[PDB]
Amino acid sequence: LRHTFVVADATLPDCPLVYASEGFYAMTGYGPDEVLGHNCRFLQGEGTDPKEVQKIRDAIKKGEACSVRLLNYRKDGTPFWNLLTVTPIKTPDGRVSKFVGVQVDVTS
Ligand SMILES: *[C@@]12=NC3=[C]C([C])=C([C])[C]=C3N([C][C]([O])[C]([O])[C]([O])[C]OP([O])([O])=O)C1=NC(=O)[N]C2=O
């Protein structure tokens, strides 16, 4: 399964991405300069299902893992279907420190 992987910093209030695999930058068209420090939601656009988006929003607030199918757009504006799975990573005191995300392009 060809997949990409990113880390978001839950200690900052809008979960900015702090690490992305080589595949994430090659799949999306975006450089580190335009990804690090930003919330993953820039990948979204006109056809992205707000119902699915909201499922991720809620799981992140409730600190649960979650898995959704989103329509994302590359930097050149072409779309692709992104099967996204976000996992919360907690410290020993139960608090959420990072969210890790695996993304798979499932356009087949
Ligand atoms: C994105 N991947 C991704 C990876 C991680 C680890 C996290 C925490 C989130 C994402 N998102 C979603 C985005 O950050 C945000 O959570 C959602 O837009 C919903 O919340 P908001 O506040 O915006 O309503 C990813 N979103 C994508 O579209 N593509 C991914 O690869």
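The residue numbers of chain A are those assigned by Swiss-Prot, with the residues present covering 18-125 sequentially.
Note: Cβ is positioned from N, Cα and C throughout, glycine not excepted.
Sequence annotations record features per position, and here Swiss-Prot assigns FMN binding site to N56, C57, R58, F59, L60, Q61, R74, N89, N99, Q120 based on experimental evidence. Among the mutagenesis entries in Swiss-Prot is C57 to A, noted as: No effect on blue light-induced kinase activity.
Shown here: features listed in Swiss-Prot, placed on the structure.
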residue: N56; record: FMN binding site; contacts (Cβ under 8 Å, 6+ apart): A25, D31, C32, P33, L34
residue: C57; record: mutagenesis position; contacts (Cβ under 8 Å, 6+ apart): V23, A25, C32, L34, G118
residue: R58; record: FMN binding site; contacts (Cβ under 8 Å, 6+ apart): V70
residue: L60; record: FMN binding site; contacts (Cβ under 8 Å, 6+ apart): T45, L87, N89, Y90, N99
residue: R74; record: FMN binding site; contacts (Cβ under 8 Å, 6+ apart): none
Max CA-CA distance, Å, over listed FMN-binding residues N56, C57, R58, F59, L60, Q61, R74, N89, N99, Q120: 16
Count of other CB atoms lying within 10 Å of the CB belonging to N99 (FMN binding site): 24
Structural state of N99 (FMN binding site), classified by DSSP into three states: strand
